[PDB]
Number of protein chains: 2
Amino acid sequence: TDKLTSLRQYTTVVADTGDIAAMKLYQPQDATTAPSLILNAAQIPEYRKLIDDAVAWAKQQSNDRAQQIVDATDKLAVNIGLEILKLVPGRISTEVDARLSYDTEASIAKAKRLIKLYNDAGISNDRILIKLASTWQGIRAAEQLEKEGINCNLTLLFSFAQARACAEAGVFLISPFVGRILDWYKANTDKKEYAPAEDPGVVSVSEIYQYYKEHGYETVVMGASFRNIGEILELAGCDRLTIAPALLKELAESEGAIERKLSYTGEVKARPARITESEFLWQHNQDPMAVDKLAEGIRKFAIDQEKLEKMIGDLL
Amino acid sequence: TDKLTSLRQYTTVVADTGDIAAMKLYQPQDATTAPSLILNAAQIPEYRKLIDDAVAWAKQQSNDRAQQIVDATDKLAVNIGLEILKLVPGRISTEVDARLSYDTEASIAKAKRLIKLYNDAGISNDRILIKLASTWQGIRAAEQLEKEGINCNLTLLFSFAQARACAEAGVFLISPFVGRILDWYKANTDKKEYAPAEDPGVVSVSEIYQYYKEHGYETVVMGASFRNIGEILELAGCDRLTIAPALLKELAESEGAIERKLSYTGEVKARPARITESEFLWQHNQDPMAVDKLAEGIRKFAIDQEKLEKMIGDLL
């Protein structure tokens, strides 16, 4: 059989894209989106109906142009989520405005607002994951949201400190970025080529997976952002993996069964005391890669958000 | 006359070193030290008396080896400060353990402890500046310390967000790191050479100086960490400048008067509302250079601290 079919025996496959064409092709359980993917999806011709629909709905909700752009942008993200949920049995991840990454209160409010839009469309919370950046503020926001029945996807996770804080907050799922970790080492270290087993991103996710299962944490571990199928195969066994369509295609066109790589067969160990903010900050900042990548990822998503509001603005 | 003598007309000269030999040579008003400089100074033969003295004093204060290393390390820093105060009419800056940079409570406690040691030696607070890293936690610590009569030197300042928060907290002085800003651009940008007037570090300090005088803030602006005399000359007029002995020597051996570069001749403007933590975090992290350099500076100072404790340990 093909690699994709073989991977499904050990890992839940998730599609990382806002394009429904991929859902039909690979039949993933869940789908993940992001500001960047929403922006690209907005270019898709058949998605024009979703945009006009969002704009029309916005104008019917208020007469203030400022508020219309926000309602339009949020409604578009939800409309795309709605089309995807018609093709996948699992969940859709929709990301909150990245400009709110360091504001717990604003992030909680935005998350509830997005949930409100999905609920108004008749979709229950069990089909959704609110995606937020794994800053200390985002983690604190998610801890609160989970208690209120809103499941979260903690993304842009790079340091072990972030992984630990997320597990301790009891979030539903985390999204460590394998590929971007590789990018940092390629650009800041002497070594420019890595064997799958030595790929820094792979090593990072493997360690997080071990720490999570070893302590009985229920948080789902979903590796994301890949650079090659090598990283994916080396993580076979991870709870879930969200993969871009291009890599999904490569796996499906590859023959040969693969073997499970990630597993924890021991007994559960006792959990330590919770990490405090001060300890979190010290440990996260001890990681040069994580320091750079977390801040950068937030900057980029914020820009994608602004570009999307721009596009929507010229339609009001 | 020489450049050094000429600079003194516009700017207060401060020596950046723990070596008293420099104090006698350049007669600076103040002197600044740091973990790294304390470590190097510990190598100076004539400083052996200061080390043994610190160790002896520590053993007389407690019988616990753990506490002795801490008392010894702190007492050494203070002993060096004491030798320097005999040669300078101004203040000495002594830095708190960098491992406490993200802990407000612990930083306040450490600062008071160092102040206690200076007071026990008969030195009043007006001759001292407690040096802390300009993280949000360090700024909050300094705001509190200033209210209690303890003046602070907010160092490792890189972003405008840090500069603004420091002024709003009413700290006595800030130490923006000119040279390290240049290092970042040389290593992460295409351009590897800069004219003094276009040096990123120089531009950064000039903008901070303008913002401070423009709004009537009393916080002293002291540029630090230089790479060449060009950066120094381009900042003539800055309240103070702390310079390494090697650059102090270059200025003294250079002939030719210099002209004032930094000045604010307008009227004071109204101050805006205070920046909040969320806004601070967003703005600081918008600066790739500041993100990298702040975290890095803290990591290095922490290591210097550990090395110093090592050295002291092998003497107990």
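Per Swiss-Prot, chain B residues shown: 2-317, in order.
Determination method: X-ray crystallography, 2.0 Å.
Every residue, even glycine, has its Cβ placed from backbone N, Cα and C.
What Swiss-Prot annotates here:
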- B:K132: active site, schiff-base intermediate with substrate (ACT_SITE)
- B:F178 to Y: Critical for gain of fructose-6-phosphate aldolase activity (MUTAGEN)
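When the Cα atoms are compared, B:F178 (mutagenesis position) and the residue listed as 'active site, schiff-base intermediate with substrate' turn out to be 14 Å apart.
Spatially close to the residue listed as 'active site, schiff-base intermediate with substrate' yet at least six residues away along the chain are B:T33, B:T34, B:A35, B:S94, B:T95, B:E96, B:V97, B:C153, B:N154, B:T156, B:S176, judged by Cβ distances under 8 angstroms. A sphere of 10 angstroms centred on the C-beta of B:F178 (mutagenesis position) encloses 23 other C-beta atoms. Under the three-state DSSP scheme, B:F178 (mutagenesis position) falls in the strand class. In this structure, B:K132 (active site, schiff-base intermediate with substrate) is part of a beta strand by DSSP.
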